[PDB]
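A quick write-up on the structure given underneath.
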Amino acid sequence: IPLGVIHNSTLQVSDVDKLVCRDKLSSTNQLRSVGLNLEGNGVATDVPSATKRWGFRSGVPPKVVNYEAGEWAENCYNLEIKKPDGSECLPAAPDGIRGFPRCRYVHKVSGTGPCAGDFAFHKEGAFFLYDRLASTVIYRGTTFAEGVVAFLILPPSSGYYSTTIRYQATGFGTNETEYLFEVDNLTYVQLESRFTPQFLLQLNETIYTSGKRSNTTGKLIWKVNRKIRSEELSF
Amino acid sequence: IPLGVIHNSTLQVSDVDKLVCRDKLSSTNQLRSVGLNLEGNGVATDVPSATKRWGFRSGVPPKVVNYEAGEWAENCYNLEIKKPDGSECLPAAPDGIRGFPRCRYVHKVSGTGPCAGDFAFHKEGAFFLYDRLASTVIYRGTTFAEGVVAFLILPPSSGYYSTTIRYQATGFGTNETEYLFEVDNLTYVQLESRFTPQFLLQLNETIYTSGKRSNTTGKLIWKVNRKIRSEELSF
Amino acid sequence: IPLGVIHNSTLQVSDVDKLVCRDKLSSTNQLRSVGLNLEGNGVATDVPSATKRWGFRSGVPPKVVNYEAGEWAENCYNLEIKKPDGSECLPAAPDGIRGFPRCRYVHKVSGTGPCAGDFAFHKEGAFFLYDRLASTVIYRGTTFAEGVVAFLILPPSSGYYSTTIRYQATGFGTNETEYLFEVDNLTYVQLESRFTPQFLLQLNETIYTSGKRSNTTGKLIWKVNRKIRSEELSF
Amino acid sequence: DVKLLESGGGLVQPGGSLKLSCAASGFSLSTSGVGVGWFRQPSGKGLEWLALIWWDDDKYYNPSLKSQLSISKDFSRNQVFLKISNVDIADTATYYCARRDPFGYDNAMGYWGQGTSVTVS
Amino acid sequence: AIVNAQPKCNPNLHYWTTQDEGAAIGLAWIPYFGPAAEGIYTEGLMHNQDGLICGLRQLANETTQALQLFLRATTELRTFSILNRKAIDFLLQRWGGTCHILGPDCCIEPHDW
Amino acid sequence: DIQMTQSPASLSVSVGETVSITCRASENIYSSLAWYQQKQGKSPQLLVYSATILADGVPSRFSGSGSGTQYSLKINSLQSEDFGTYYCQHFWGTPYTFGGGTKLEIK
Amino acid sequence: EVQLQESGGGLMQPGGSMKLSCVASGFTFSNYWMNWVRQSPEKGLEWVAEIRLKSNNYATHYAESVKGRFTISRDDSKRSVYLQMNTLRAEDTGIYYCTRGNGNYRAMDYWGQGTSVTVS
Amino acid sequence: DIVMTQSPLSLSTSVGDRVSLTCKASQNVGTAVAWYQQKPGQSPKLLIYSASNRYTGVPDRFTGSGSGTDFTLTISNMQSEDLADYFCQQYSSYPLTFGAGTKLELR
Ligand SMILES: *[C@@H]1O[C@H](CO)[C@@H](O[C@@H]2O[C@H](CO)[C@@H](O[C@@H]3O[C@H](CO[C@H]4O[C@H](CO)[C@@H](O)[C@H](O)[C@@H]4O)[C@@H](O)[C@H](O[C@H]4O[C@H](CO)[C@@H](O)[C@H](O)[C@@H]4O)[C@@H]3O)[C@H](O)[C@H]2NC(C)=O)[C@H](O)[C@H]1NC(C)=O
Ligand SMILES: *[C@@H]1O[C@H](CO)[C@@H](O[C@@H]2O[C@H](CO)[C@@H](O[C@@H]3O[C@H](CO)[C@@H](O)[C@H](O[C@H]4O[C@H](CO)[C@@H](O)[C@H](O)[C@@H]4O)[C@@H]3O)[C@H](O)[C@H]2NC(C)=O)[C@H](O)[C@H]1NC(C)=O
Ligand SMILES: *[C@@H]1O[C@H](CO)[C@@H](O[C@@H]2O[C@H](CO)[C@@H](O[C@@H]3O[C@H](CO)[C@@H](O)[C@H](O[C@H]4O[C@H](CO)[C@@H](O)[C@H](O)[C@@H]4O)[C@@H]3O)[C@H](O)[C@H]2NC(C)=O)[C@H](O)[C@H]1NC(C)=O
Ligand SMILES: *[C@@H]1O[C@H](CO)[C@@H](O[C@@H]2O[C@H](CO)[C@@H](O[C@@H]3O[C@H](CO)[C@@H](O)[C@H](O[C@H]4O[C@H](CO)[C@@H](O)[C@H](O)[C@@H]4O)[C@@H]3O)[C@H](O)[C@H]2NC(C)=O)[C@H](O)[C@H]1NC(C)=O
Ligand SMILES: *[C@@H]1O[C@H](CO)[C@@H](O[C@@H]2O[C@H](CO)[C@@H](O[C@@H]3O[C@H](CO)[C@@H](O)[C@H](O)[C@@H]3O)[C@H](O)[C@H]2NC(C)=O)[C@H](O)[C@H]1NC(C)=O
Ligand SMILES: *[C@@H]1O[C@H](CO)[C@@H](O[C@@H]2O[C@H](CO)[C@@H](O)[C@H](O)[C@H]2NC(C)=O)[C@H](O)[C@H]1NC(C)=O
Ligand SMILES: *[C@@H]1O[C@H](CO)[C@@H](O[C@@H]2O[C@H](CO)[C@@H](O)[C@H](O)[C@H]2NC(C)=O)[C@H](O)[C@H]1NC(C)=O
Ligand SMILES: *[C@@H]1O[C@H](CO)[C@@H](O[C@@H]2O[C@H](CO)[C@@H](O)[C@H](O)[C@H]2NC(C)=O)[C@H](O)[C@H]1NC(C)=O
Ligand SMILES: *[C@@H]1O[C@H](CO)[C@@H](O)[C@H](O)[C@H]1NC(C)=O
Ligand SMILES: *[C@@H]1O[C@H](CO)[C@@H](O)[C@H](O)[C@H]1NC(C)=O
Ligand SMILES: *[C@@H]1O[C@H](CO)[C@@H](O)[C@H](O)[C@H]1NC(C)=O
């Protein structure tokens, strides 16, 4: 495994057959294993694509690795998904696991679907990052921010209190999977694509105000396109 | 973290900007992480003060650290304390935890009180020492001897079978907390202060002999000051 | 702990007071901790002797150690033994434990006996090898191949799908212990000694063919010596 | 020569449950392949089968009663047991324990319990 | 520099390892498209050239005996490493001594002009 | 105890000829098997270390094969220095066993 | 190079006893165990006995056809070996050898010149 | 499940009668059958083992025969002490089955 090297104010690859002393490791505190946010590569954040990126495998056991502190994520996820028969799906997090420190918008999902396999796994192999431990597998509950890790040789409440967007899932891990936004105990809006957290956040302009607000014994789903809100377009 | 260094037959602090070869680490077996007994600093051993030294915090998770073998303790403690509603308080010890090897007088306590928080913690941050693992948190049951740890660079049945003094607690973790000595299924003596383990041990001169010995359907508490024993001064 | 050293194309013992540079550790990937199969020393594989080699101790806690990949075993064992009162005996394997990768003939045993102690232990101290972790203790279920470990400094489905011989135990951990081979829900043959896995395998020449085959409401035991098969010699 | 001993539950209400047991005071039951079992004779009726238990840890039941019948044992005390869900008047019978007698060939059982009985009310 | 115990050495070494350099396809880097959990194993054969295999068994037995005590002395439960520590002492045995040429160390090359 | 045999009981040869010797035995999981030769007036000398590893100072011409009940000795070509008789043995542990040997007859 | 030499051979009357022996140098005894073998035109080479290293508490073995007719001894300060024949019965006329070798090979890699021992 | 029957369902007897009883079944028991004797207040004691061997300590008055689905029990020289409810049982298949039984009365 190659290490980044900072020298002549640029990155250099450690994997050479001569280690010239121009780079020196005076102490172990020059070492870093910092995590990086996958999102920083411009990777799409639509929740449907997030689902597309997870493998749903059974077979080989999960592993985790310790890593150095790293960059903030705008988007992160919490998951409650269960199998259609009401079986729990995906293991409870192991001791010492807690959600990532700085997500701006943790997305929370619940609902059921086939939830194939037992250990999930990222289709690209990207790490899930929980606090300071990278993982190859998704844990229940707590937030995982997709990312990668690198190793290099070195020469206020809103920072975590922010978080919006909780929604239901219909099916899971398959092409047929669908999501519906939920506010005020109302399931609504298909969330198909192209919606930033703020795009969705502004939809709360309708909550207890400009629309929706099913003041009935049950909740009504609106199909997103008022045209967008799709008020009274529920079926 | 500084390391002790033995050189010129004296301790020296490792944290210097030049490491002169006069000190040499020929092998890793010169290294030591030995624990030290807090009691060796003359710290009071009265059980009420021991209680005063524990924080009762909830919040940050417990941690432990491996350490080298170390000095004998005259006083150590076992704890069964529970919340007033009968809830268990403080986690069961983790695997591989066992009581300190050489305590002369393990003190055992049981009873209930508010037992605030969930992880206790030492108010001075002193380590709890279980066998070979230092801890920031108190575990149920097994003995922890208060201590600290240091790292330095180096150039018969009674040893564990001894142990006396088991007693009840009234309340816990608060100024109002009180303790009563117990022998022969009798709760007695407030144990307020100034009592060495031997001071208390000699009080067994009354057991089945010179006093107390409530040969009744119940047990009577005596309030310590025969004046000390406070025989028949129970209320 | 001495390390093997390969130099001048021969093994050499690392424990010398001078480390001549003729041996060089250019990287950590020259290091190996490889396991070795005890069976490669000609040690008997009769199941009764395997039982003779296990201590059945209670007392000191189990430990395991990580080790490098190593040689194939012809014989390995799985165990379901329980105490005579129906108590489980021996702990379930810890997480990450799985059976050895290449056993040709895993032997499986079930049944009950006194199963003295709680941690077993090898009488010679030989390691049990589970996957990549050596152990001082037997775990339930999964295969352990007896072996030892060494550390040295360096300068298709049948490979695991093979496996035969499952049998009952009568008593356990004691001189009186006895085993009976089982096929077709029939308990038979004392398996006293001298039987290679193939010696036993050829006995399936009788299954649904040349003998035994108790086509009754129950199964009959035959006492091994057709003379060997001991057909109709059950009592 | 084994002093097998009958034991069991007392009178029960119909729609109740029953526990039955026996013990082999004359034998350890440690020989492999030992089979013991239960059968019953309501009203002077023939040997209705109930269950089989093997020292090799094998269990069998009469399928007609199996839905409400379970086998248990306690070898450390040479004990065998039955549990019966939904005991009612159709379950009133004499009851017996049994053991292989020729031992090891064709079941050969054979050896019998003292006899007990169960009623409901 | 050791010789075999009365036990009988089988000179053959048939072994398996988890090592597998590279990847067959880029997706094989990914556990999702990775080999079955037993597929990691690879295997090979060695022969007792120069008595090495048999020597290895004896060495292993001695090492096992030494190791047993060390493990008793450990406090950690699963002892995942040791070799790293051994590498440290490999270096410590060679370093921190005075060392120009006169000391019997550091493999100093002969001096040219 | 393991029993063993060898064939041909002798082989007539010519110089530079490729030759081989069959040796058979009760099964031996050990590859411990080895070969040696002797000359009249001479103490036996090892030709190959157990299995196929050649004894030190043995010419590259020497070879061998097999495991279990069947194994062999091979020589790529012959030199007059190789005249003698040849053997194989069971060193699997104890008691040791030896082949009746063969004779290197000359054409 | 082993410096081995053999002694105590030659003709003896039947029904006797003798201690056939060897001596060697340049290969320390501390690293090995030794074997005696015998050969005849009528027999070919045959194993006679095994002498374990003191780590095995000097355990020994003999071919079953000769067992109890011979015992062995060794002296690791003298680097010497004894066949200690219990008997000199008959058919003992084959050439005797004593061998040693690397434990990671087998004892065949060293041998004596051999000796003749015969019975009348 | 498998049908078991016996006959005669009852038999009048007198001393010295040669008793003949039979047991029949839907399935070919193959001789894995046994016969039993019972009296009130008593266990159904074994009489016949494997369609032939009377159980040890059984008097030799008791003999039996047959294979497949057909079996018999007979009593030579019957004695009044032999009145009993008689049974048979199938050991070749299960759930276990037994004959409906028979009874005898001397007179
Ligand atoms: C590294 O490798 C060496 C071998 O090179 C191993 O050494 C073995 O060590 C064990 C003991 O640790 C030895 O076993 C002992 O054998 C004695 C003889 O058994 C034989 O004799 C009997 C009686 O005639 C025969 O029935 C049987 O077939 C054998 O021929 C036993 O008497 C010993 O038992 C006594 O002590 C043991 C240990 O306390 C008790 O458990 C017994 O109950 C009894 O009290 C003992 O079993 C073995 O012979 C050694 N072999 C060799 C070749 O040296 C090491 O074990 C190995 N290192 C490690 C750590 O595994
Ligand atoms: C859509 O609009 C509605 C308003 O029409 C909005 O509802 C509002 O939500 C906030 C937050 O829940 C409410 O204010 C809260 O009041 C409670 C009780 O006093 C406080 O405890 C809350 O403080 C906690 O949470 C804060 C925010 O995380 C923390 O900063 C703080 O430390 C506490 O943890 C909080 O102040 C407000 O009363 C309602 N108002 C109404 C009319 O509903 C809703 O949030 C909007 N939808 C979305 C998805 O944003
Ligand atoms: C106050 O005085 C009373 C006596 O008036 C005293 O009670 C005594 O306690 C000891 C210890 O419990 C008793 O002796 C024990 O007897 C049992 C049974 O035979 C033994 O098993 C005990 O041995 C175990 O414990 C020992 C001490 O730890 C170990 O050394 C040993 O290995 C065993 O583990 C032990 O010998 C004695 O009989 C009573 N006597 C009476 C009359 O009560 C009491 O201990 C005193 N109070 C205090 C707090 O010291
Ligand atoms: C003694 O002889 C009997 C035959 O008289 C023999 O029974 C045979 O066992 C094999 C294996 O169980 C049977 O073949 C199997 O058939 C099933 C169903 O189609 C397959 O699923 C099995 O395949 C699995 O197992 C294979 C072997 O491990 C794997 O290679 C494969 O990937 C699958 O996991 C298997 O093909 C066969 O039908 C019976 N035949 C009869 C007549 O019983 C028995 O095994 C012999 N006894 C012993 C102990 O060997
Ligand atoms: C199940 O296994 C039993 C046990 O072997 C089988 O019983 C056997 O049945 C055969 C067929 O009748 C018997 O052979 C017969 O023997 C008599 C004399 O003993 C002879 O007169 C007949 O001509 C015939 O050869 C055999 O004796 C009997 N027992 C044994 C051990 O062979 C049974 O057939 C098997 N089948 C089933 C479904 O039970
Ligand atoms: C979800 O996906 C499945 C498969 O991807 C769809 O079923 C396939 O549809 C295609 C045509 O688009 C057919 O050619 C295949 O034969 C079908 N089977 C397969 C490949 O699984 C299904 O229609 C999709 N439905 C939704 C709404 O997601
Ligand atoms: C236990 O402690 C509490 C507080 O330490 C006592 O209550 C306080 O008493 C002081 C006077 O000593 C008052 O000024 C405070 O207002 C009280 N409240 C506080 C500070 O908690 C209580 O009296 C003590 N009782 C006993 C017997 O322990
Ligand atoms: C199993 O072992 C025990 C003890 O090893 C046997 O009982 C001992 O038998 C010897 C004679 O062989 C007596 O001298 C001892 O006094 C007995 N008690 C001991 C030492 O435990 C027992 O007979 C053995 N039985 C079987 C069949 O394994
Ligand atoms: C939403 O519904 C739940 C029941 O599903 C109810 O407990 C809760 O009070 C509701 N939320 C609000 C804010 O009324
Ligand atoms: C003390 O009391 C307990 C019940 O709380 C009782 O079990 C025990 O026997 C008593 N102790 C003695 C030594 O009598
Ligand atoms: C063996 O017996 C078990 C019951 O103990 C039964 O479930 C199983 O079907 C039997 N095996 C076969 C292959 O019939």
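Quick note: numbers on chain A are straight from Swiss-Prot, i.e. 33-187, 209-278, 299-308, in order.
Even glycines carry a Cβ here, placed using N, Cα and C.
Mutagenesis annotation in Swiss-Prot: A:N40 to D, described as Induces GP1 secretion. Complete loss of virus capability to enter into host cell; the structure shown retains the original residue. In sequence order, no residues are near A:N40 (mutagenesis position), counting only same-chain partners six or more apart with C-beta under 8 A.
Annotation of the published mutagenesis A:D55 to E or K in Swiss-Prot: No effect on viral entry; the original residue is retained in the structure shown. Following the DSSP three-state reduction, the secondary structure of A:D55 (mutagenesis position) is coil.
Annotation of the mutagenesis experiment A:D55 to A in Swiss-Prot: 80% loss of virus capability to enter into host cell. When Cβ atoms from all protein chains are considered, those within 10 Å of A:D55 (mutagenesis position) total 15, not counting its own.
Just so you know, the Cβ of A:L63 (mutagenesis position) picks up 13 other Cβ atoms within 10 Å once every protein chain is counted. Among the sequence features in Swiss-Prot, the mutagenesis site A:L63 to A is noted as follows: 90% loss of virus capability to enter into host cell.
Under its natural variant annotations, Swiss-Prot gives A:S65 to P the following note: In strain: Isolate mouse-adapted. Sequence-distant neighbours of A:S65 (variant position): residues of the same chain at least 6 apart with a C-beta under 8 Å from its C-beta are A:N98, A:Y99, A:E100, A:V181, A:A182, A:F183.
A coil conformation is recorded for A:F88 (mutagenesis position) in the three-state DSSP classification, outside any helix or strand. Under mutagenesis, Swiss-Prot gives A:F88 to I with this note: No loss of virus capability to enter into host cell.
A:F88 to A appears in Swiss-Prot as a mutagenesis experiment; the accompanying note says: About 50% loss of ability to counteract host BST2.
Mapped onto three states, the DSSP output places A:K95 (mutagenesis position) in coil. A:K95 to R appears in Swiss-Prot as a mutagenesis experiment; the accompanying note says: 20% loss of virus capability to enter into host cell.
Around the Cβ of A:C108 (mutagenesis position), 26 further Cβ atoms fall within 10 Å across all displayed protein chains. A:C108 (mutagenesis position) falls within a strand when secondary structure is assigned with DSSP. According to Swiss-Prot, the mutagenesis experiment A:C108 to G carries this note: Almost complete loss of expression of GP1 and GP2. Almost complete loss of virus capability to enter into host cell.
Looking at Swiss-Prot, the entry for mutagenesis of A:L111 to A says: About 60% loss of ability to counteract host BST2. Cβ contacts within 10 Å of A:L111 (mutagenesis position), excluding its own Cβ and spanning all protein chains shown: 24.
The Cβ neighbour count for A:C135 (mutagenesis position), using a 10 Å radius and every protein chain shown, is 24. Among the mutagenesis experiments that Swiss-Prot reports, A:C135 to S is described with the note: Almost complete loss of expression of GP1 and GP2. Complete loss of virus capability to enter into host cell.
The C-beta environment of A:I170 (mutagenesis position), restricted to residues of the same chain at least 6 apart in sequence and closer than 8 Å, consists of A:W86, A:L111, A:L122, A:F151, A:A152, A:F160, A:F176. Record note (Swiss-Prot) on the mutagenesis of A:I170 to F: 50% loss of virus capability to enter into host cell.
One mutagenesis experiment named in Swiss-Prot is A:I170 to A, and its note says 90% loss of virus capability to enter into host cell.
According to Swiss-Prot, the mutagenesis experiment A:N257 to D carries the annotation: No effect on GP1 and GP2 expression. 12% loss of virus capability to enter into host cell. For A:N257 (mutagenesis position), the count of additional Cβ atoms within 10 Å of its Cβ stands at 14 [all protein chains shown].
In the three-state DSSP scheme, A:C135 (mutagenesis position) is classed as coil. A:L63 (mutagenesis position) and A:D55 (mutagenesis position) have their C-alpha atoms 12 Å apart, to the nearest angstrom.
Taking each of the mutagenesis positions A:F88, A:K95 in turn and counting other Cβ atoms within 10 Å of its Cβ gives the largest count for A:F88.
The closest partner of A:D55 (mutagenesis position) among the mutagenesis positions, by CA position, is A:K95; the full candidate set was A:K95, A:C135, A:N257. Checked against A:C108 (mutagenesis position) by C-alpha proximity, the mutagenesis positions A:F88, A:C135, A:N257 yield A:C135 as the nearest. With a cut-off of under 6 Å between the Cβ and any atom of ligand 1, the mutagenesis positions A:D55, A:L63, A:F88, A:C108, A:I170 reduce to an empty set. Between the C-alpha atoms of A:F88 (mutagenesis position) and A:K95 (mutagenesis position), the distance comes to 15 Å. Secondary structure from DSSP puts A:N257 (mutagenesis position) in a helix. The two recorded residues, A:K95 (mutagenesis position) and A:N257 (mutagenesis position), show a Cα separation of 40 Å.
Among the mutagenesis positions A:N40, A:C108, A:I170, A:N257, the residues whose Cβ sits under 6 Å from any atom of ligand 2 are A:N257.
A:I170 (mutagenesis position) falls within neither a helix nor a strand when secondary structure is assigned with DSSP, and so counts as coil.
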